Amino acid sequence: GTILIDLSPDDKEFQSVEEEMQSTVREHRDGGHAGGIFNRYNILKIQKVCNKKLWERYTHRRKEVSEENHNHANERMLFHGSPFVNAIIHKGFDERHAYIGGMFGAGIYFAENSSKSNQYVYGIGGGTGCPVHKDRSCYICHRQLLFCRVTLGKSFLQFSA
Amino acid sequence: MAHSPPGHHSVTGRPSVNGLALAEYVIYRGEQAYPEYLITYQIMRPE
Ligand SMILES: COc1ccc(-c2cc(=O)c3ccccc3o2)cc1
Ligand SMILES: [Zn+2]
């Protein structure tokens, strides 16, 4: 049920998504070990993910949450990096996409910093890097991130290092 | 998959040491996220 629609680089929607991607890069405490050493990206393509069933699944849940939280879904746009991006765009997020050993328990993790999600594209801790060169800092291989609509509802605040 | 803390729909991980880090978030139901954009990119080697 999923189709992917390419956005033109001239499209304001392309430009606003690119700007979120580039503007939320930061340096990481690992010196680049997981995600590589970089200050910016070369954006090759931005596609809209269209799936009616998955969208209706999302909006159904969004309304449940909203109704439990004074009509406030607390919806954000956040990044997700994963080896499973292909399954996600076809079948949706589920328990198979959870970070079992995450610091806030087994759930599905999202970041405001695109460079944080970049650390997970090749797996936890960057895995062994790109499949072709086994380089976590590969400047050649094409990477993919998701920019996702996420319903937070009432969110439990955890202060953390 | 774990459950949200009772009375909550997600967890927010607020950075408490690295002043430049933005927040990270966790949901415990896959139906609470929709993958709206697929971005294909390369990281760029600093000059
Ligand atoms: C299934 O293995 C995964 C998949 C994705 C992630 C993932 C993907 C994220 O984008 C992410 C963002 C902030 C903090 C942790 C993060 O973790 C982790 C484990
Ligand atoms: Zn490579």
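Chain A residue numbers are taken from Swiss-Prot; in order, the displayed residues are 952-1112.
This entry, so its header tells us, was determined using X-ray crystallography, 1.7 Å.
Quick reminder: no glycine exception, Cβ is built from N, Cα and C everywhere.
Mutagenesis annotation in Swiss-Prot: A:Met1054 to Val, described as Loss of activity; the structure shown retains the original residue. In the three-state DSSP scheme, A:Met1054 (mutagenesis position) is classed as coil.
The Zn(2+) binding site annotation in Swiss-Prot covers A:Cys1081, A:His1084, A:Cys1089, A:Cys1092 and rests on similarity to another entry. Taking the Cβ of A:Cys1092 (Zn(2+) binding site) as centre and 10 Å as the limit, one finds 15 other Cβ atoms among all the protein chains shown.
Less than 8 angstroms from the CB of A:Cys1089 (Zn(2+) binding site) sit A:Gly987, A:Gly1080, A:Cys1081, A:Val1083, each of them six or more residues away in the same chain.
Residue with the densest Cβ environment among the recorded positions A:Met1054, A:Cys1081: A:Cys1081, by other Cβ atoms within 10 Å. A Cβ within 8 Å of the Cβ centre of A:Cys1081, A:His1084, A:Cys1089, A:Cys1092, the residues given for Zn(2+), is found for these other residues of the same chain: A:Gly1080, A:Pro1082, A:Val1083, A:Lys1085, A:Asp1086, A:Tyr1090, A:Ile1091. A:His1084 (Zn(2+) binding site) falls outside any helix or strand according to DSSP and counts as coil.
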